[PDB]
Amino acid sequence: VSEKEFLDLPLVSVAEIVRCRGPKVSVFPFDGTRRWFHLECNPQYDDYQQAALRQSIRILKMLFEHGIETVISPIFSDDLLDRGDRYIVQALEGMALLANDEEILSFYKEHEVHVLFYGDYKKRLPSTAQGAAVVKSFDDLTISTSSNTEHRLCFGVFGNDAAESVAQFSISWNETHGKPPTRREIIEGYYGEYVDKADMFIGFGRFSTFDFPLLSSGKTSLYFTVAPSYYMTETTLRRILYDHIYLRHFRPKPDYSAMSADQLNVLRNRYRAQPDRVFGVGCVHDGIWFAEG
Amino acid sequence: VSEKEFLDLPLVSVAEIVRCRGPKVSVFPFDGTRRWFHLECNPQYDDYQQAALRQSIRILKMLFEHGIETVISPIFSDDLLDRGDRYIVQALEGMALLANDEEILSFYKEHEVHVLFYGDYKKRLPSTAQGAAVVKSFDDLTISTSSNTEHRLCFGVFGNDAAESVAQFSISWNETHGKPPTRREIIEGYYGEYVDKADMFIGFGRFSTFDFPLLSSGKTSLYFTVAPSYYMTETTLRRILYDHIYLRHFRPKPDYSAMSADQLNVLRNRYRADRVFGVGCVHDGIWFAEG
Ligand SMILES: O=C(O)c1c(C(=O)O)c(C(=O)O)c(C(=O)O)c(C(=O)O)c1C(=O)O
Ligand SMILES: O=C(O)c1c(C(=O)O)c(C(=O)O)c(C(=O)O)c(C(=O)O)c1C(=O)O
Ligand SMILES: O=C(O)c1c(C(=O)O)c(C(=O)O)c(C(=O)O)c(C(=O)O)c1C(=O)O
């Protein structure tokens, strides 16, 4: 099955393929959107939060339409890369939109998305009226979308450093059960439901991943877009899916004892000089980091 | 300071720079060493475990000498990529070497390395006799290198999925202390000592990271070499270090509201021209990242 074929497939058979072979759980932060906003919109007229929210809908829609069961989307934390909002008041406007805007509520309905929140936000959100309201809206959104069974969407708010949460949870579970919680139960406790390990993380810019505790594995395929997340097109998404599905786990494994001198030379040249190439090494233009290619 | 300048530096300078600007903690699994072995050695005449061991010593020495304080190296687990051994009898040979080999005991001694092991190896490993022995060797090695204070080496053996371990550690801790353990205490519990969050991870081949629970962060800089880990030269390491130290956290941050139409255009065009690092191709059953 070739890449061009896969790009030529109608959406339905792609979603079938993904439902069979994964990725089942995908991590996708929306990074660099302030960059995107200053390049693709008019900051003098356009409303930042609405522009961003429209793109979040578009991308979530795209991911689910391609047959991805669960999306994990870090939204706000101390270690989020290229975050959507520098200051928490603006971030709280964004989160509120996530839990109250009619357009996105309609999206959750139309795509049967059940929406969960993870992280330390119940403690760490501002002890302000606004943060109280946001926490409330989160709880309400989890409730109002709880009849939706086709897709799971997990938003991460202070979704780094689960260690203390796991500890306290485990202590409680042991007190209430007489035995430690299994791994499964720990995951349910942190995310509100059981979620399988991530099959891919799609990042942007600097190679870095974050905010998906308990869900990371060496099997999680990692990608890093050159352009900020909201530049994501359906073709890009397909190149990533094709790579994860057919290329990252190609069979059969090569047998190097079976190789000709030529075959070893050919493979040696790829790895050997030239030279000492490492992906993730970059360069800086006008204060902006870009991976060298 | 530029890439060329940094590369021209005396090692001692590079190391002082690393000592004060980081990476203080670096994750470096040794991956694809079987490809390397089939490409660079003679399997009919060369001993695999010894060749691998010698390369491990070379790279570890290189990292510690460049000023890095703690190296975390996944050795064996269920989610390692391009692992050193397909079967656990061989992997136990390698582990045994790490705790018992003359050359490497000498390495720990001369570079004042304290060596710890993390993961669920005490439960999984000693199903057999060889495993039980490896575990005792692990313990002995942690103890006999314990007065070394310059550098820390953590070898990962079944060092993924710490959740259950953290849970039991916390239950026990709370039972003996009357309060939950802090993050620091949890980290000390899992690794034996407190370890700061990883500042960088250096993989190989398929973009993936693994086997450093509790120590991963958005700030962990990630790198994936094209060639198997044992091909690493001092130049590669210096390019990596330079990127992490001076590029990944460039200041000052750009101000888009202060750019000219032309400046906005040039940047808009880099992004509008669609590439994804991590997308690859396959030659002869082997995956390579596309440039
Ligand atoms: O301080 C910021 O919030 C910020 C960030 C950031 O995520 O920390 C970035 C960034 O993407 O890393 C940028 C940036 O686009 O480089 C800026 C910026 O406007 O230059 C800021 C910022 O608000 O200053
Ligand atoms: O789980 C695998 O994907 C797998 C497969 C496979 O294609 O299903 C094979 C195979 O092609 O037979 C093999 C194999 O080498 O026989 C392995 C394997 O290396 O054990 C795997 C696998 O990694 O699980
Ligand atoms: O089954 C293996 O152990 C294996 C692996 C592996 O780590 O799972 C790899 C690999 O690097 O992914 C390879 C490989 O080099 O691609 C091989 C191989 O010899 O092709 C094997 C293997 O022992 O078959």
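Residues displayed in chain A correspond, in order, to Swiss-Prot positions 4-296.
Method reported for this entry: X-ray crystallography, 2.4 Å.
The backbone N, Cα and C atoms fix where each Cβ goes, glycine too.
Counting only residues at least six positions away in the same chain, the Cβ atoms of A:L83, A:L84, A:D85, A:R86, A:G206, A:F207, A:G208, A:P231, A:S232 sit under 8 Å from the Cβ of A:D34 (mutagenesis position). Record note (Swiss-Prot), mutagenesis A:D34 to N: Abolishes transferase activity. The unchanged residue is displayed.
What Swiss-Prot says about the mutagenesis result for A:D34 to A is this: Abolishes transferase activity. Decrease in TOH production. Almost loss of iso-TOH production.
Mutagenesis annotation in Swiss-Prot: A:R38 to A, described as Does not affect TOH production. Strong decrease in iso-TOH production; the structure shown retains the original residue. For A:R38 (mutagenesis position), the same-chain residues that are 6 or more apart in sequence and have a Cβ closer than 8 Å to its Cβ are A:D85, A:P231.
In the three-state DSSP scheme, A:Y51 (mutagenesis position) falls into the helix class. Sequence-distant contacts of A:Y51 (mutagenesis position), defined as residues of its own chain at least six apart whose C-beta falls under 8 angstroms from its C-beta, comprise A:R37, A:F40, A:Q93. Record note (Swiss-Prot) on the mutagenesis of A:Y51 to F: Strong decrease in TOH and iso-TOH production. Almost loss of TOH and TOH production; when associated with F-90.
Annotation of the mutagenesis experiment A:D81 to N in Swiss-Prot: Significant decrease in phosphatase activity. Loss of phosphatase activity; when associated with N-82 or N-85. Taking all protein chains in view, 14 other C-beta atoms sit within 10 angstroms of the C-beta of A:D81 (mutagenesis position).
Counting every protein chain shown, the number of other Cβ atoms lying within 10 Å of the Cβ of A:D82 (mutagenesis position) is 19. In the three-state DSSP scheme, A:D82 (mutagenesis position) is classed as coil. Experimental mutagenesis is annotated in Swiss-Prot for A:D82 to N, with the remark: Significant decrease in phosphatase activity. Loss of phosphatase activity; when associated with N-81 or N-85.
One mutagenesis experiment named in Swiss-Prot is A:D85 to N, and its note says Significant decrease in phosphatase activity. Loss of phosphatase activity; when associated with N-81 or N-82.
Neighbour density for A:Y90 (mutagenesis position): within 10 A of its CB lie 7 other CB atoms from the protein chains shown. Experimental mutagenesis at this site is recorded by Swiss-Prot as A:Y90 to F, annotated: Decrease in TOH production and almost loss of iso-TOH production. Almost loss of TOH and TOH production; when associated with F-51.
Here the Cα atom of A:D82 (mutagenesis position) is found 14 Å from that of A:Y90 (mutagenesis position). Residues from the set of mutagenesis positions A:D34, A:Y51, A:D85, A:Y90 situated with their C-beta under 8 Å of a chain B C-beta: none. Secondary structure from DSSP puts A:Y90 (mutagenesis position) in coil. Counting in whole angstrom, A:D81 (mutagenesis position) lies 11 from A:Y90 (mutagenesis position) by their C-alpha atoms.
Proximity to ligand 3 at the level of Cβ atoms, with a cut-off under 6 angstroms, picks out none of the mutagenesis positions A:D34, A:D81, A:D85, A:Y90. Screening the mutagenesis positions A:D34, A:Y51, A:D82, A:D85, A:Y90 for a C-beta under 6 A from any atom of ligand 1 leaves A:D85.
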